[PDB]
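Novice: Sharing a structure below in structure tokens format, with a few things to ask.
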Amino acid sequence: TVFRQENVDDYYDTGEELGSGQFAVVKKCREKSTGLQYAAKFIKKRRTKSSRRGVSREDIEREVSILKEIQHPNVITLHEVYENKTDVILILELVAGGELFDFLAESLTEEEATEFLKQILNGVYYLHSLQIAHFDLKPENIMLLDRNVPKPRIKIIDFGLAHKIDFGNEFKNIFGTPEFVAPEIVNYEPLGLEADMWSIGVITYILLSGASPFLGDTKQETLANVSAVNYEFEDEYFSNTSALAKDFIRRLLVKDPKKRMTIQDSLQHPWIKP
Ligand SMILES: O=c1cc(-c2ccc(O)c(O)c2)oc2cc(O)cc(O)c12
């Protein structure tokens, strides 16, 4: 699919930088015709077929196709797409409360954690209902609408690894952040919606304790820990945490994807179900 090739600067004014990554930068922007504000993610294109720099057309088009499908309070909304020779530019809904990652850097109670988790679960329920696996769930990829309220609302972002799972699994060598990836990703096995539920388990552990369950001193150690399900609930962190909360995590951090809680299971779990 081709995108709008008019100069984005003719329709938007950019401002504050909102984020930055390997082949992308995100800038706050304002549409001239409406005065409405957005986030513009500029994604560098591949300059040749066999280069490893920039993002392939295939990966870019997959991400745009998924973003065009989704409309839910807990997932980011895509407004427009532009492109030129160097970049594809996603004009995205503006979310101004920063990353959950940065909010966490400033441990929650179980209520505060479930407040966040319920919204993450609802957003993932929407995605999995459409057979969309996100494949990169982590606190950095959850944004807050406003971080100065008692119960911040959240939106899932960063669908750069997301895939439609129309055959129950995909076999693609998809691979996200070592701390959060499921064993099947570490082992290069076929992947499905189940991998997101493992990631939710890691996120939950972090929300409750401020600690990462599998994190080693090197990437290879972290990956080895993940594959071996090498984690435990340290008493220093979890002594005041309910056994039901631990049960929720335990049923997600399960190596066999078929035995892992599904998104529907997670919403019906006694720790979550009201
Ligand atoms: O960093 C941000 C990143 C993204 C984002 C959203 C969806 C994607 O598929 C993606 O690849 C990136 O959306 C935002 C939306 C915002 O309002 C503010 C932001 O910082 C971001």
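Using Swiss-Prot numbers, chain A covers 2-107, 110-277, in order.
Heads up, the Cβ atoms here are built off N, Cα and C, so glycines get one too.
Quick paste of what Swiss-Prot says about this protein:
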ACT_SITE  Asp139  active site, proton acceptor
BINDING   19-27, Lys42, 94-96, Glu100, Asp161  ATP binding site
MUTAGEN   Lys42 to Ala  Loss of activity, apoptotic function and of autophosphorylation
Novice: With 2 residues not built between them, what is the whole-number Cα-Cα distance in Å for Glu107 and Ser110?
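Specialist: Across the 2-residue gap, Cα separation reads 9 Å.
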Novice: How big is the Cα-to-Cα gap, in Å, between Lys42 (mutagenesis position) and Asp139 (active site, proton acceptor)?
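Specialist: Rounded to a whole number, the Cα-Cα distance is 17 Å.
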Novice: Determine, using Cα-Cα distances only, which of these binding-site residues is closest to the residue listed as 'active site, proton acceptor': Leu19, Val27, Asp161.
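Specialist: Looking at Cα distances from the residue listed as 'active site, proton acceptor', the smallest one goes to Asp161.
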Novice: Return the count of C-beta atoms lying within 10 angstroms of the C-beta of the residue listed as 'active site, proton acceptor', excluding that atom itself.
Specialist: 23
Novice: Using DSSP with the three-state reduction, classify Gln23 (ATP binding site) as helix, strand or coil.
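Specialist: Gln23 (ATP binding site) sits in coil per DSSP, no helix or strand.
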Novice: Just to be sure I understand the contacts, which recorded positions have a Cβ under 6 angstroms from any atom of ligand 1? Candidates are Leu19, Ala25, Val27, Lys42, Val96.
Specialist: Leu19, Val27, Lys42, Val96
